[PDB]
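Here the structure comes first, spelled out in C-alpha cells, and everything after it is commentary.
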There are 2 protein chains.
Amino acid sequence: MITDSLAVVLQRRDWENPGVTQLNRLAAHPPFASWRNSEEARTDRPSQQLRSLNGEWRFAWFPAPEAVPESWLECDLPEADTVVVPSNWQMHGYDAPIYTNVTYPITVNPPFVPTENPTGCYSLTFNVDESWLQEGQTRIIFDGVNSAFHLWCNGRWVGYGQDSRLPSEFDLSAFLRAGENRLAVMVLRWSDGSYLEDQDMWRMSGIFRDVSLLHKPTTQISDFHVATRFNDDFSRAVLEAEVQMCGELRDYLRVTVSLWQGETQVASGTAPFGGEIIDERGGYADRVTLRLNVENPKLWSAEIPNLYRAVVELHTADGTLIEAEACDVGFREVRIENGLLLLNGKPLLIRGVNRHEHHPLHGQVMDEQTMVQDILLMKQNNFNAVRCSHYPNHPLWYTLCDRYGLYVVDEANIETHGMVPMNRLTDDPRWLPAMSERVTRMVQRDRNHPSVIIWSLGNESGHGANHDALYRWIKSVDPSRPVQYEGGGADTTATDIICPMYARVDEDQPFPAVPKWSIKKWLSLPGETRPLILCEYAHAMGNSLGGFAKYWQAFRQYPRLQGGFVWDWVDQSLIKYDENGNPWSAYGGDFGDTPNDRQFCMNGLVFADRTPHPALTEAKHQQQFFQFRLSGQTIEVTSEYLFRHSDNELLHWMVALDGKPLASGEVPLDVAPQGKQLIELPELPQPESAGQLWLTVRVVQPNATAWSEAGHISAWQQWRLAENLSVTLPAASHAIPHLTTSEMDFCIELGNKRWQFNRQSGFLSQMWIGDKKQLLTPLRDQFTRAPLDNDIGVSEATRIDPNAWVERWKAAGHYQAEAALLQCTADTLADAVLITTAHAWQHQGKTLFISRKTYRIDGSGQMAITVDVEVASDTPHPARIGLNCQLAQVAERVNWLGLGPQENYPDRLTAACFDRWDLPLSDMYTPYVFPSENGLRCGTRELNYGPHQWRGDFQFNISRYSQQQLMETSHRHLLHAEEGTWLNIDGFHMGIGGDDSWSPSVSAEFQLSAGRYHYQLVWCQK
Amino acid sequence: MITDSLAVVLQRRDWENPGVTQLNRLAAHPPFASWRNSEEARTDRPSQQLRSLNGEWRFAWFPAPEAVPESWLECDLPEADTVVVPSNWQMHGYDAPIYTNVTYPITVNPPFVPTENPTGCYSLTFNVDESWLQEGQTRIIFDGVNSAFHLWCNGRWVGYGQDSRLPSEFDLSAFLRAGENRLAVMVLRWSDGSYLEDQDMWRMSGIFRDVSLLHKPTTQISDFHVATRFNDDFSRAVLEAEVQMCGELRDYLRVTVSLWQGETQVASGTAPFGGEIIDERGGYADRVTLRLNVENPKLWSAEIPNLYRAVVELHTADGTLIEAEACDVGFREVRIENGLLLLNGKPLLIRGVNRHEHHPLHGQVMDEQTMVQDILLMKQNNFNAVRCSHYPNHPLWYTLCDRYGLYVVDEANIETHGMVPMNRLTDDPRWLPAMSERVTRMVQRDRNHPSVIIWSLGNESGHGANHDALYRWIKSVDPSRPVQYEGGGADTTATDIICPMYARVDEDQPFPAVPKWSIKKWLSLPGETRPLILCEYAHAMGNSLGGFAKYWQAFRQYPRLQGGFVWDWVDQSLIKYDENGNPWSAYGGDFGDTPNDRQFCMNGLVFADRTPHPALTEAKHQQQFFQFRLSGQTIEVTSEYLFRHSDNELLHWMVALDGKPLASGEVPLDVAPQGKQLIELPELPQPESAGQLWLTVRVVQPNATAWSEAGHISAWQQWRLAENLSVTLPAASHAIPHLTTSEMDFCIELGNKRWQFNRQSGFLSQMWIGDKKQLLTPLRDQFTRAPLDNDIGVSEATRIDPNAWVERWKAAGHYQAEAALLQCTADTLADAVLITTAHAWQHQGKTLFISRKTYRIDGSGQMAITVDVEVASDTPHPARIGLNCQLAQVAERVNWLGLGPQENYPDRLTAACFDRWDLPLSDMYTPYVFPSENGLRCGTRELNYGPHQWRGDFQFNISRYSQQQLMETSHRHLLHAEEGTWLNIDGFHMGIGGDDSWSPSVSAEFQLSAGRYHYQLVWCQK
C-alpha cells in the first residue's frame, strides 16, 4: 500500500536510469489470440478470449509527474475529461506537438530529462468475467505507449514500461478482482529512452496504439518459430516449427502443427514434447520441433503472394484441445550470394518507399482503413517494398503486407541523431541493454511474417560496438533474413547490404570520415562485394523528385544496384483550424515551438489525405515492370517480373498526329518472367499534313486484382515517329497594320486588333480586342522563379547558407534587378510592323542579363516575338528565361498541345506524354501547402486560353497567384486569387533537383549555363 | 527517509529481477589512484587521495533479508560482532560453506531465489577530511562483494550491486557528512546473478575483496586506453593513448602523456582536447588522442617482461597539474595469422595452468604474499601462462603478472552449468544485459594490462546468441587480443581458438551433438583453420597426471597445437579443527551440506599450503624450455625460448655406474632463441665392472633471477649409456641349508638365517634372524590396489558407474578373491632348497588369477622367488601384479637404486631419474588428504630397508598404512600408523590415467592385459 503509493514509485526515477528499462514485463512473442477451437483459428475468426480495451477512457493532464495527486490511485478525479483510446493528447489540445529533425526537443543531458515532464493520467473502469479468474492467466497488452509509463491495477503497482513502438505485456492474474476493475496508467512524455527516439516525426506522446486483454490456460504456448528450407529448384520444402510452452510439464501433452492452403490440408505433424540433445546436460524439455514436408509449394512473392495457414494446437493425448495459435506462413527464401540479394533464386529489384505512420486526422494512431488505402496506392503506383522508417509498425501492417504482397524492411526504434558525436550512446555499454530491448523483442515479434525480409538496426546512430553486437545477435538468431545498417557510411561490419542515404548517381560528396561516393563508384571500391540498396534516396520535398530517371537507369544497368527506397511516402502535416474553423494543413513552427524545424516534415509523394502529388506519376513511370523498345515498326516488350507470367495484361497502341488520333489497336501480352516479346505493328498511316507523329503504348489490366480496378494502367511509353515539316507559305496579308508613333507610346491598329507599346519601359503595355483590355500588367521578362523547397535548402533568416540557390540568386540581385531601357524602335514594313526592343537588367552597377526582343505584327493578326537573352558567366545561373504577364480575363478551361497532363519539369518530364490536354484552371495550380513554383508544363507546342493562342516551343505555367505572392506567402491557405490570370511562358527553364533538400542537387545538364538563349513565340486570337 | 527504509527497498526484489543489475553505479574504468603529483605517479608511490577501508567492521547475520530490523540503518545492533574486512562470514562460522560442481546449491527456478536467503549486515564508522567535502567527488569502490548487496550512507540509500568479481563504484559526494560517517552494507548470499556464478568452487559470500575510498577533482580523467602498433620487424612503435574526461569543458585543459623506461623519459606528447571527426555531427569534444613514437622498443614477453611507465597528466595551459594517472604498458602484439597465434611474430607454446583464487586460511580473500608465492612457484615449475578460471581476479594479480612475465587469459564471471540445457539463460535475450555487465565492464578494467592476452566469454554455458553478440562486441572494441570460448564444443563462431576440455591425444569420445575428438583429428577436420589451445586438460585429481608426456609430444610435434592449461593449480580444501583443535584439510561434505560433491574440489598440483605434489615434478619436466638429444657422444641442445638468449644457464653433465659417479663437468650454454647448440663430451670412462652407465644432464642458472634462486635447475635429461652385463659366477656355497618337513610347516635353517613356510596357506609364514621375527603377516600376492581418484570416477554409494575401474574390480571379486592352495612341495638340491607353490584366486566359482611361485634358498643366504601369474582375459585387468607383506621392524632410512626421488608411475616416470636415493620413511608416503595408492617407485633395481635387501626389476611402495586402511579411510587425519611397516613389491603395475576424473583415462599400453606375467625377486640380509 505504502510502496504502491506515488512517493515510492517516483523516488526511483526509472525514466532517468538506463539500466532499468522494464519491470514485471512479460517476454515478447509473436501475436497471440488464444483460440480454443481449431476451426476458428484456421479461419482467423475473432477470439472471445481476446478482449479489446479501446474506447472511452478518463484522462487528466499534469505538468510534472510529482504534481499528480495520490487520490488518483483510488478514484478518478472529477476534473478529468473523457477521451478516446488509442489517441494522442497533443492532438486534443493538452500539449503542443513539437517537430524536430536534428536537435533534440529537450536539453541534451543523458540520462536526465527536464523536470517539467508532461504527464498523462489514463483511467479505465471495466468488468471482467468470473471464468477468467477461476483458471488461467490474464495479461494486459499495450501495443504501444510513447516513452515511459507506470501501471496500477486496483491501486496496486503492476509494472513499468519504456519502449514506445513495441508491445508491453503485464500479468494481471494476481491483481484483477471479480466485478469492477479500475486501472491507472501514468504516461510520461520524456524519458531516458527518448534519447533513442530521435526519429524524423512529430514528437507526440500517450497511448497511441491498441490496448488489449488476453486470457490463457494454466498451460500455454509461450512461443512458436516457423522456418522454410528449400532445395535448388524449390520443389520440395521442409517447414520447421519449433514450439516453446510455459507451465507444468506433463507426459500427455501433444503438439499438432497443421498446414492449410485455403481449405485443403497440405501437411501435418504430431510429436510429444522433448527436443534433440544440444549440450552436455541434454536438450530442452519444453520445446518440440516439427518437420513438415511440402511437395511443390506455392512460393510467396510481391507479385504472387501465396500464403499458407499454420495452426499449432497444444492438446492432450486423448484429443482434448487445450489451446490453438494460428499464423500465416509464406514459402520464400532471401539469401545474399555472389554479392546479390536473391529471393527464390531470382535477383530482386527493390522499388521501395519510406513510410511514416501518420494518420490524416488522428496523428500517429493508425487504423486498418488508412493502411489498406496506403497499400493500394503503393501497389497501384508500382511499389513492391516498404520500409518501416526507423521504428516497428502495427502488427496488422505486416499481416496486410503478407496478404497484398509487399516486401517489408523492419526497423528498430534506435536513433541518436542529436547526440554529438552520433555514436555517443551507441558505443557506451551502459546503453547496450536498452538498445537490445528495442531490437531483440522486435526480432521475436515479426520473425514469422514472410513480408519482413530485411532487419534494420537503426538509422543515424553513428557506428558503435553495440551495433556490431546486435547485428551479430540478429544474424545468429535469424540467418534467413539478411540485415542492414546505415550508420557509419554503410561500409561497416554491422551491415550486409550497402545502404547509404541520398547517394548520387555520378557526382561524389567526400565528407570527412563519412564520404558519400556515387553508387557506381561505391560498387567498384576495392574489397567491396556486398550489394547496394539505397535506404534513403530521391528526397521528394514539395516540388522535387528530379533525376529519378538517372537513378533507375543506374539501377537497371548495374546488376548489383538493386533499387532503393524513396523518401518518403506521406507528408507529415497536422490539420489546424482558423477563426472560421476552416481546416488547413500546418507544419513545424505553427504550434508555438521554439526548438523546431520548418516544413522539412512535409516530404512525400502523397498529401495528408492521400492525394497524389505530380511526382507520384514520375515514380510510377520510372518503376514500371515492363520495358519497351521501338525498332523500325516492331516493339520489344521486356517484362521485369521475376515469378509471374503476363496473363492479366494487354498492350494498347495509338498513333496520333499533333494530338489527333489516326490508328489504334489492342494486342494481348504473353511474356514469360524476365522474358521478351515482339509485337509487329500494322501499317501506320502517315498523312502528308504537317505535324509530328507520336506513338503511345500502354499496358492495361482487364480483370480486377485485389489491389487494382478494371482498366488499370501499369506501364506506358511514347516515341516520336516520322515528321512532316511544314513547307507551305502563309497567305498574303491583304490588310496592313497601321502604326501611330506617339511621344511615349507606339500604337498598332489592325481592324479589331490593337496593341500599345510603352516607349518609356519598352514592353507591350496593352492589348485590345474591341473595347476590352487584355493585360493588367505589361508583358515583361522574368529571370526569377518562386524558390522551391530544394532551392532554399537549410537556409533560414537567422542562418544563411551560401551554397543554397536562393541565397546566390538574392545575393547577385536577381530578385532585385531593375530593367533599364536601351533601345525601342518601330518601323513599318511592306506588309508588317516591326518593333525592336532591347533592355538590360542591372544590380549595383553590374549587368546580369541583356534581353533583345523583336515584335512583328502581321496583317493576318499574328504577333511574332523573337527574344535573345545574354547571361553573364560569373553570375549564378538563372532559374528561368522567358516572359511573364497577367491577363485581364479568367477562363475555366485550358487547352494545350504538349507534354502532360501532369506537372512536369526539364528533369521530371519522362512520365508526361505528348498529347492534347484540356484541363480546368483549378488543376493548373498544384496545391503545395508551402508555396513555390508549380504548374509548369514542358514541351508545349500550343496553348489555348480563352481568346488567346500561343504557339512555339516553350514551358508555360498559368495560375491565379503571382510569383511574388508565392514568394512572400508561407501557407497555401493564406494565398488569395488575384485579378485576371497570371501566365509565365519561359523559353528555357532550370531544373528542380531532388537528390537532397540541403545541397544543390541539380545536375549540370539541367542548369541554364549556355550563356546565349533564343526563343520564338506566336501570339494570336483564336 | 520513508523510501530509504527497509520496506521500500525490499519490496522491489532487485535480487530476483534480471533486468535490474545495478543502481546508481559508476561506470567501469582502469584502476585509478588520483595522483596529484607526476613524480609520485611515475614511481607508483601510495596516494593520499586513495584511502583503504579494510579493517575492523561490525557484522550481524540474519536468516532472511526481511528479518533485518530497521534500527540497523540508524545505529549498529549491540549483538553485532567485530569481524575483519575483507573476509567471508562462512569461514567465521555464521554459515556453512557449500561445495558443488554441476547441480546448483539452490532450487533451480530462474530468476527466483529461495526465501531463506542468508543476509550479512556490515557496518563501518569512520571519519572523513573536510578538504574532501569542499571540492571534488568522493566515491566508494567495492573490489568485490559476493552476489547482491545494498548500500546505505548515513541512513540514506545509495545504490545496489550484483556482480561478485568486478568492482562496484558509488558516488558519496552528496551523502558523506563532515565528521562521523557510518555506512551500512546488506549482502545477500543468493541472487538472480548466482545463476551465472556456477563455477567449480566453494560458494562463499560476503565482502571478500578490498573496500576503498577515492577522491577526485571536479574535473576528472574518466578513462584512458593505451594501444601499441608495430611494423614487420618491431623496430618502430606507435603508442596510441586515448583519454576521456568527465566534467566541465574548458579551453585551457591539456593532457600530457609521458612514457618512462626506469628513470629515462622515452617519448612525450601534449595536445589540447578535441578528437578527429568520426560522424556527420563531428567528433568527441571530451576525448583526446596522443600518438607517441618509440624507436627500438623493448618488447614484452613472459621470458623478458620489459615494462614502461605511462603517465597521463591532466593539467592547465600554465602548467598547473590537476590530476595524474599512471599505468604499466608493455610493447607486445598477439595476432592470429595462418591459423597460428603469434606474439611479436613468434608462435607461442602455452604452458598454462588453471588457477583458482583460494587462500590457505582466509578462503577466497587473496593477498599479495600468496599471489607472489604462487607466481614464483609457477615460474620455477616452468609455467608461462595462467588462466583466470571463469572469473576476473584481483587487479593486483594482473600487475604482478606484468612484473613477473606471465600470460593471462582473462575470463568473465559467466557459468550456467546447472541449467538444463546449458544455454537456457545464454540464449534468452532477457538475460542478455546481465551477462554483458559481467563482460563489458571487465573489458574496460583490464584492457591496459599487457599480461592479459586472451579474453574469455565464460565456461560451461552452452552456446547462445548472447555469447556470439558478446564475442563480436569484444572483437570490435579490442581487436588486439584474440578471444576464445569453450561452449558448444569450441567449434562455434563465438571463438577464435579451439579450446576443448580434456580432449585426449588419440582416442575419440563422440558425445551426441558435442563430440570431443582427438586434438590431432580436431586440427584435421574439414573447414577448420583456427589453432587449438586446450583450456582444460590433464585433470590432476590426487594421484593423477598420467599421459602428460603424450600431450606434450603432440604439442611439440604439431605446429598448430600450441599447448594448453593444466587443471588446476591449487587444491580447494578448507581447514578444520578436531576435538584437540588439530588442523586438518577437509573437502565437500564435511560442512553438513546435503547438495554437495565429494573431494572433486581437491584437484591441483600443490596443496593448500603450497606444498608441491609429486605431479608437479612431471609438469616441470614436460614443460622444459630446453630439449636434449644424445647422438653418439655429442649432445644437441635446442632452446624453446622465443625472445631471450641463453645467458644465465650452464649445462652440467654426470656419468654414473649404478649410482656411483665416475666423471662430471660443466659446459656453459650459448643458444640462440629457438636455436641449436652442440656439446661434445670428453672421453667417458667405461669400467669393466658389471652395471649400467647412465648419463644425466641438467641446466643450472648461476645468477639469481627475480623469480628463482641461485642454483635453480630448469631442465634435465637422462640417457642409458653402454651396459656391461654380469657374467661372473657366484662362489660355491660351502654351507648347505637344512630343511625340516613338519606336518603343517616347512622350516629351513641356514646358521643365523631361518625361514618357515605354512603348508596350509602355501605362503612364507615367517622369517627369523637370531631370535627376532621379521614378518607380522605372510608374504602373499596382491592383485588389487587402493582405488585412486581417477579409478573411482563419479561413482558413489547411491550411484554406481559401471565403467569405473573400481566398480569393475569389485564386481568381478578382485577385492574379495580368496586364495586357494593347489600345490605346495619342498625338496633339497645339491646346494639349495627348492619350494614350489601354486595357488589360485577364485570368486563365486570363477578363477581370476593363478599364481605359481618358486622359492630357492641358497647356501649364501639369498632367497630367489620366481613368480608366474596367469590372468583371465574376460576378467577386468588387474591394477597390480606382485607381492605384499608387513615387516615387523620399522626403519628411519630407505635406500633404493632406481627411478626417483619423486613418486613415479608407469605413465608418469619421465621426470624421475635413475640414481641411488636415500630418503626417510616419512617421505615414502605422499600425504594425499583423500587416501589412495601412493608412494610407488618404478624402475627400482635395488631396495635396502633396515637389514633387508631386495634385488631385481620391480615397482615398490613402502608405508606405515596398509592398502585396506587406505581403502576404508576417507581422510588423511584419521589414518593411523600400523605395527611394523607395510611393503608392496609388484612385478607389474597398471596406469593411473589423468585425462579426466569421470571416465577411464588409462591408455591400452599401460593396462595389464598381456595375460601371462613373470618376475624375479632376490631377498637377502645386508
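We number chain A the way Swiss-Prot does; in order, the residues shown are 3-1024.
Per the header of the entry, the method used was electron microscopy, 3.2 Å.
From the backbone N, Cα and C atoms, a Cβ is placed for every residue, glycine too.
Feature annotation from Swiss-Prot assigns substrate binding site to A:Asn103, A:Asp202, A:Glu462, A:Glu538, A:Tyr539, A:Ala540, A:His541, A:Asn605, A:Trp1000. A mutagenesis experiment is reported in Swiss-Prot for this position, A:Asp202 to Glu or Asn, and the note states: Causes a significant decrease in binding affinity in the absence of monovalent cations or in the presence of potassium ions, but only a moderate decrease in the presence of sodium ions. For A:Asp202 to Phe, Swiss-Prot lists a mutagenesis experiment annotated as follows: Obliterates all binding and catalysis. The feature Na(+) binding site is assigned by Swiss-Prot to A:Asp202, A:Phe602, A:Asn605. The note that Swiss-Prot attaches to the published mutagenesis A:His358 to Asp, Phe, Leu or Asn is: Less stable to heat than wild-type. Causes significant destabilizations of the first transition state. Under mutagenesis, Swiss-Prot gives A:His392 to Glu, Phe or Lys with this note: Essentially inactive unless very rapid purification. Causes very large destabilizations of the transition state. As annotated by Swiss-Prot, Mg(2+) 1 binding site applies to A:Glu417, A:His419, A:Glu462, with the evidence given as experimental evidence. Looking at Swiss-Prot, the entry for mutagenesis of A:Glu462 to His says: Slowly inactivates galactosidase activity by reducing the binding of magnesium. It increases binding specificity. According to Swiss-Prot, the feature active site, proton donor maps to A:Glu462, an assignment based on experimental evidence. According to Swiss-Prot, the experimentally introduced change A:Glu538 to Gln is described as follows: 10000-fold decrease in the beta-galactosidase activity. Under mutagenesis, Swiss-Prot gives A:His541 to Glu, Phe or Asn with this note: Poorly reactive with galactosyl substrates. Less stable to heat than wild-type. As a published mutagenesis entry, A:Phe602 to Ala appears in Swiss-Prot alongside the note: Decreases the stability of the loop 794-804. In Swiss-Prot, the entry for mutagenesis A:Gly795 to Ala states: It forces the apoenzyme to adopt the closed rather than the open conformation. Reduces the binding affinity. The structure shown retains the original residue. One mutagenesis experiment named in Swiss-Prot is A:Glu798 to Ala or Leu, and its note says The catalytic efficiency is not increased, when the sodium concentration increases. One entry in Swiss-Prot concerns the mutagenesis experiment A:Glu798 to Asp or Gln. Its note says: Small increase of the catalytic efficiency, when the sodium concentration increases. Under its mutagenesis annotations, Swiss-Prot gives A:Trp1000 to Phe, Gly, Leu or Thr the following note: Decreases affinity for substrate.
Shown here: features listed in Swiss-Prot, placed on the structure.
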residue: A:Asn103; record: substrate binding site; DSSP class: coil
residue: A:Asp202; record: mutagenesis position; DSSP class: coil
residue: A:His392; record: mutagenesis position; DSSP class: coil
residue: A:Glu417; record: Mg(2+) 1 binding site; DSSP class: strand
residue: A:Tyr539; record: substrate binding site; DSSP class: strand
residue: A:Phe602; record: mutagenesis position; DSSP class: helix
residue: A:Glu798; record: mutagenesis position; DSSP class: coil
Close in space, distant in sequence - A:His541 (mutagenesis position), Cβ under 8 Å, 6 or more apart: A:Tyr504, A:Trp569, A:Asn605, A:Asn792, A:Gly996, A:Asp997, A:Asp998, A:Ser999, A:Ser1003
Applying the rule Cβ within 8 Å of the centroid of the Cβ atoms of A:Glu417, A:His419, A:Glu462, what extra residues of the same chain belong around the Mg(2+) 1 site? A:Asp200, A:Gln201, A:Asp202, A:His392, A:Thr418, A:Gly420, A:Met424, A:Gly460, A:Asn461, A:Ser463
I want the residues beyond A:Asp202, A:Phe602, A:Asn605 whose C-beta is within 8 angstroms of the mean position of the Na(+) site's C-beta atoms, in chain order. A:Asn103, A:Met543, A:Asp570, A:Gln574, A:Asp599, A:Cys603, A:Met604, A:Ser999
Roughly how many Å lie between the Cα atoms of A:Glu798 (mutagenesis position) and A:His419 (Mg(2+) 1 binding site), rounded to a whole value? 21
What remains of the binding-site residues A:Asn103, A:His419, A:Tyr539 once a 10 Å Cα-Cα cut-off to A:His392 (mutagenesis position) is applied is none
Cα within 10 Å of A:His358 (mutagenesis position) is the criterion; apply it to the recorded positions A:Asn103, A:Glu417, A:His419, A:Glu462, A:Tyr539, A:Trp1000 and give the hits in sequence order. none
Distance between A:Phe602 (mutagenesis position) and A:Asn103 (substrate binding site) at the Cα atoms, whole Å? 8
What whole-number Å value do you get for the CA-CA distance of A:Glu417 (Mg(2+) 1 binding site) and A:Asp202 (mutagenesis position)? 9
By a simple count, how many Cβ atoms lie within 10 Å of the Cβ of A:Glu798 (mutagenesis position), its own Cβ left out? 11
Please determine which of the binding-site residues listed here (A:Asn103, A:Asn605) has the lowest count of neighbouring CB atoms within 10 Å. A:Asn103
Counting every protein chain present, what is the number of Cβ atoms, excluding its own, within 10 Å of the Cβ of A:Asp202 (mutagenesis position)? 23
Of A:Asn103, A:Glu462, A:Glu538, A:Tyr539, A:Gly795, A:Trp1000, which recorded positions are close to A:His419 (Mg(2+) 1 binding site), meaning a Cα within 10 Å of its Cα? A:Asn103, A:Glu462
Among the recorded positions listed as A:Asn103, A:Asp202, A:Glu462, A:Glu538, A:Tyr539, A:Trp1000, within 10 angstroms of A:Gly795 (mutagenesis position) by C-alpha we get A:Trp1000
What does DSSP call A:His358 (mutagenesis position) in the simple three-state scheme? coil
Non-local Cβ contacts of A:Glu462 (mutagenesis position) (under 8 Å, 6 or more apart, same chain)? A:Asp200, A:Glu417, A:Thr418, A:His419, A:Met424, A:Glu488, A:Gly489
Do you see any of the recorded positions A:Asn103, A:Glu538, A:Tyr539, A:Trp1000 whose C-alpha is within 10 Å of A:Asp202 (mutagenesis position), and which ones? A:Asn103
Of all C-alpha pairs drawn from the substrate-binding set A:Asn103, A:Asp202, A:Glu462, A:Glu538, A:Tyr539, A:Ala540, A:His541, A:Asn605, A:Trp1000, the farthest apart lie at a distance in Å of 18
Residues near A:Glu538 (mutagenesis position) by Cβ (under 8 Å) yet at least 6 apart in sequence within the same chain, in sequence order, are A:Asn356, A:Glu488, A:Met503, A:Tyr504, A:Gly566, A:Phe567, A:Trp569
Out of these recorded positions, A:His392, A:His419, which one has the fewest other C-beta atoms within 10 Å of its own C-beta? A:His419
How many Å lie between the Cα of A:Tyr539 (substrate binding site) and the Cα of A:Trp1000 (mutagenesis position)? 13
Rounded inter-Cα distance in Å - A:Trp1000 (mutagenesis position), A:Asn103 (substrate binding site): 13
